[PDB]
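First up is the structure itself, then whatever we jot down about it.
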Amino acid sequence: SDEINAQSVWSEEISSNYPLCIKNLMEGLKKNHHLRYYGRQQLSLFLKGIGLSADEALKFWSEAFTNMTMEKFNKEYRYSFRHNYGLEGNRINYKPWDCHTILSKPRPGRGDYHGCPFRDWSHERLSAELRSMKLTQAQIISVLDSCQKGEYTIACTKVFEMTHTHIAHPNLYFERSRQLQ
Ligand code: SF4
């Protein structure tokens, strides 16, 4: 669909369907005009999964890395992004990451936005985000209980149900949310 493009992915109509990890990656990208490696990978493969074309992805990434010149973007990042679309080397059209894959990556440190917020954020940070999403105190306690147990995809599924099958892939969360929209 032509509805998913370099500009629409920043709009509320599309972004309201993102799970917490993708919202966190978009926030880091908008604040810093950049993402570190694992965040570039997690977000670019998710956007490929929602239908962002290779041409639109290059527009998205070059526009989002707003503070560098197009020549620096082309020298330093274009190959990596094209490679994610199966346009380089062996031309493997890499699949988007599921939660299992996301969780397997090195844990995020200072300045990183990849990973899973249900594992990576403090209960203080999660509670504030869930309050902003209109969840009640009882609902927040239920989500945090799943987090404490290490059941991140269950916490994420609870947030999906509370804000709208077990979800264990950010692209499935997006697709299910978009179909209900
Ligand atoms: S459980 Fe999966 S889709 Fe949900 S925020 Fe974590 S990594 Fe993203």
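Here, residue 1 is simply the first one shown, and the rest follow in order.
Any Cβ shown, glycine's included, is placed from N, Cα and C.
According to Swiss-Prot, the [4Fe-4S] cluster binding site annotation covers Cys21, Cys99, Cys116, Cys156, on the basis of experimental evidence. Mapped onto three states, the DSSP output places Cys99 ([4Fe-4S] cluster binding site) in helix.
In the three-state DSSP reading, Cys116 (mutagenesis position) counts as coil. Same-chain residues at least 6 positions away in sequence with a Cβ under 8 Å from that of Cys116 (mutagenesis position) are, in sequence order, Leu20, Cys21, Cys99, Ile102, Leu103, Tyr152, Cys156. For the mutagenesis of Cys116 to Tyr (Swiss-Prot position 434), Swiss-Prot gives this note: Temperature-sensitive. The structure shown keeps the original residue.
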What is the straight-line CA distance, in whole angstrom, from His164 to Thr165 across the 12 unmodelled residues?
13
